[PDB]
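**Q** After the structure tokens below, expect a handful of questions from me.
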2 protein chains.
Amino acid sequence: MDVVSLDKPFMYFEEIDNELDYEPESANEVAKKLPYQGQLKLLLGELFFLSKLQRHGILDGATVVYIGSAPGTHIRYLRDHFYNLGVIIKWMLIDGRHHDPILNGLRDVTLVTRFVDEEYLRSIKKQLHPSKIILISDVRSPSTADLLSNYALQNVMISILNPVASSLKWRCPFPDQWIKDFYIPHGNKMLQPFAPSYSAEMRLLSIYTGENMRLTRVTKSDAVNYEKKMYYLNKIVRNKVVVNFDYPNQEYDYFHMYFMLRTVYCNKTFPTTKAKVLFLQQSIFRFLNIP
Amino acid sequence: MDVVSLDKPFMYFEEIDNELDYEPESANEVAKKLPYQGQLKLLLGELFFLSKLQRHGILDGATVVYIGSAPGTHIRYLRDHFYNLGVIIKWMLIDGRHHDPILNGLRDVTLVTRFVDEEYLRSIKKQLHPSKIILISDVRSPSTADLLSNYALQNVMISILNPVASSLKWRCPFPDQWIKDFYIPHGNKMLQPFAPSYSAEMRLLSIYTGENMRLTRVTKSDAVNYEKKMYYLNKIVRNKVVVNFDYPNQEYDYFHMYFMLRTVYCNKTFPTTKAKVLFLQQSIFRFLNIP
Ligand SMILES: Nc1ncnc2c1ncn2[C@@H]1O[C@H](CSCC[C@H](N)C(=O)O)[C@@H](O)[C@H]1O
Ligand SMILES: Nc1ncnc2c1ncn2[C@@H]1O[C@H](CSCC[C@H](N)C(=O)O)[C@@H](O)[C@H]1O
Ligand SMILES: C[n+]1cnc(N)c2nc[nH]c21
Ligand SMILES: C[n+]1cnc(N)c2nc[nH]c21
């Protein structure tokens, strides 16, 4: 067994303290071990992101605009969690595909069937006005050309929507398929528990202060760095069984999940963090139908 | 006579401490009082900007890429000034129109006859590599649509060229002709002595640290502010005769010129700032053929 003892898990990209040459043979390995793992991945990251905003007092009274929301099964759990905590949020889910019907019938959530373009963003900005906007993007066209297009749209989402905070899908193009340098919004590179086995995708979390927008250039050398750090994280780290982690499951991804879940707010009071986390995890797994 | 006593002149937009409702009748008033005033305006601002970079030690060894450089008569004085100071700079002047022939025959200055587009910027970036770039933009298409187009090109100049510093033409569209909000690079809003009588144009001076690019949104309310502050500056301030300014010319624009010129470096040593400024001014006026 691949056992180890860790203090904490890598929560952000910059914390990864080692690298590995990417082995293309890893692409043939099992990418997922849990049913509905994709919904789990998104639910944990978005709970984490939204709990942070609550902590900064910018969540209550906002309209969350989620683009690339369908099917969005896990979004029902999110909505329920904050609704039950008494936070007042309006949800606007926009995607050209259809949403899971469990999202229907809620006055606080509006489902829109439309693929957004710059023009449409403008009309929704005019219509949402003057509410504060929290943007969540999970759009997917992929080729490096596809990604760049996606990233360009995401930056236009921020410039037109002018949100108070954003969570953007972020996966750096592979160095061997570079096309050109580009800019992405400055934010924290949140790592994701339960991401596919060899995924290099993370989540860019930004909070907008003032009327300023800070971007950061991404170069091929950066792409080489993303590749090696994420490959090290995926091949070595995530395959560890944290033995000093006294929890029903000691696999790295659960150890990492624990640290995200400990930051979530609850109504029920618990005697220990461990109790709250186990509660939240059980709750999450039952909702998503994960044994 | 409209006399007053001032400590210093307004050097940047944020220093303007008052405003006035714009009177459209001002547009019918004499816009210029000096021959070649347009060349004078650009020469002073660019001397100011470049002297600052020298002060930060980022000028020597750089290639200055000036887009919208023609005719560019005044650029010859600039080139001569730093060349004679021993600073090593390569100049690349690009414009679809033709440059003043006084710019020909210098190995350190390359004249290009081309209207730049995004694609061309890419090729010049590849060709200038690996030299450090200082960007100067003075492109002119105007309608608010024209301006926006200009500003969008200027931001693409920075993203593709990735300069160490930039000086960009900046005039906010009029509030009564607003189209949409937009972003401009963060920088200092340098005011310009000898600008047309009622011009609201200034120069955006930015220095790029790290791999970050900071932008700032400009809204119609901002446009209203630019209009009133610049109108106050133009109608009231610039029409003052600074009597406590012991100089051959006490008109505000000369008082303002003095403060820009005092920051310029010379070979000759002077006993007082006043002597250096008078020297630089005389030199400048003679070159441009201004009595
Ligand atoms: N311009 C655009 N506007 C809206 N949705 C877009 C888009 N381009 C792609 N998409 C959507 O991006 C989605 C990626 S999969 C999204 C999964 C979803 N976040 C979940 O919680 O289940 C696709 O459904 C696709 O239709
Ligand atoms: N894409 C583009 N590339 C280069 N020059 C451009 C341009 N669009 C407009 N211009 C140029 O912008 C200029 C504005 S007037 C420039 C004056 C010059 N800076 C001086 O020192 O004399 C015009 O000459 C115009 O041809
Ligand atoms: C799927 N995949 C393809 N090509 C790469 N270079 C790569 N690196 C990580 N994952 C990868
Ligand atoms: C030339 N011009 C036209 N319209 C305006 N609104 C304006 N403000 C300053 N100058 C102006």
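Numbers in chain B come straight from Swiss-Prot, and the residues shown are 1-141, 148-297, in order.
A Cβ is built for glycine as well, from the same backbone N, Cα and C atoms used for every other residue.
Pulled the feature table from Swiss-Prot, pasting it below:
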ACT_SITE  B:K175  active site, for methyltransferase activity
BINDING   B:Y22, B:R177, B:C178, B:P179, B:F180, B:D182, B:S205, B:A206, B:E207, B:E233  mRNA binding site
BINDING   B:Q39, B:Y66, B:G68, B:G72, B:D95, B:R97, B:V116, B:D138  S-adenosyl-L-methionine binding site
MUTAGEN   B:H56 to R  Complete loss of poly(A) polymerase stimulatory activity; when associated with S-58
MUTAGEN   B:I58 to S  Complete loss of poly(A) polymerase stimulatory activity; when associated with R-56
MUTAGEN   B:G96 to D  Complete loss of elongation factor activity
MUTAGEN   B:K175 to R  Complete loss of methyltransferase activity
**Q** Please list the binding-site residues from B:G72, B:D95, B:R97, B:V116, B:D138, B:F180 whose Cβ falls under 6 Å of any atom in ligand 2.
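**A** The ones that qualify, in sequence order, are B:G72, B:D95, B:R97, B:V116, B:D138.
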**Q** Considering Cα atoms only, can you say which of B:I58, B:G68, B:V116 is the nearest neighbour of B:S205 (mRNA binding site) among these recorded positions?
**A** B:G68
**Q** Using CB under 6 Å from any atom of ligand 4, narrow the recorded positions B:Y22, B:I58, B:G68, B:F180 to the ones that qualify.
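**A** Cβ < 6 Å from ligand 4, in sequence order: B:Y22, B:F180.
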**Q** How many Å separate the Cα atoms of B:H56 (mutagenesis position) and B:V116 (S-adenosyl-L-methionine binding site)?
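**A** Given the Cα positions, B:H56 (mutagenesis position) is 29 Å from B:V116 (S-adenosyl-L-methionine binding site).
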**Q** Express as a whole number of angstrom the distance that separates the Cα of B:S141 and the Cα of B:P148 across the 6-residue gap.
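**A** It comes to 7 Å between the two flanking Cα atoms.
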**Q** Measure from the Cβ of B:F180 (mRNA binding site) and count the other Cβ atoms within 10 Å, all protein chains considered.
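**A** Within a 10 Å radius of the Cβ of B:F180 (mRNA binding site) lie 16 other Cβ atoms.
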**Q** Nearest to B:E207 (mRNA binding site) by Cα distance: which of the recorded positions B:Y66, B:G68, B:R97, B:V116, B:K175 is it?
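**A** Out of the listed candidates, the nearest Cα belongs to B:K175.
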**Q** Give me the non-local Cβ neighbours of B:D95 (S-adenosyl-L-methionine binding site): same chain, 6+ apart in sequence, Cβ-Cβ under 8 Å, ordered along the sequence.
**A** B:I67, B:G68, B:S69, B:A70, B:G72, B:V112, B:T113, B:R114, B:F115
**Q** Please name which of the recorded positions listed here, B:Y22, B:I58, B:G96, B:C178, is nearest in space to B:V116 (S-adenosyl-L-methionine binding site), Cα against Cα.
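**A** Ranked by Cα distance from B:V116 (S-adenosyl-L-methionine binding site), first place goes to B:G96.
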**Q** Counting across all protein chains shown, how many other Cβ atoms sit within 10 Å of the Cβ of B:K175 (mutagenesis position)?
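**A** Its Cβ has 20 other Cβ atoms within 10 Å.
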**Q** By the DSSP assignment reduced to helix, strand and coil, which category contains B:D95 (S-adenosyl-L-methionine binding site)?
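**A** It is in a strand.
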**Q** Measuring CA to CA, name the entry from the recorded positions B:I58, B:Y66, B:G96 that ends up nearest B:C178 (mRNA binding site).
**A** B:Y66
**Q** If I take the alpha carbons of B:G96 (mutagenesis position) and B:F180 (mRNA binding site), what is the distance between them in whole Å?
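**A** Here the two Cα atoms are 28 Å apart.
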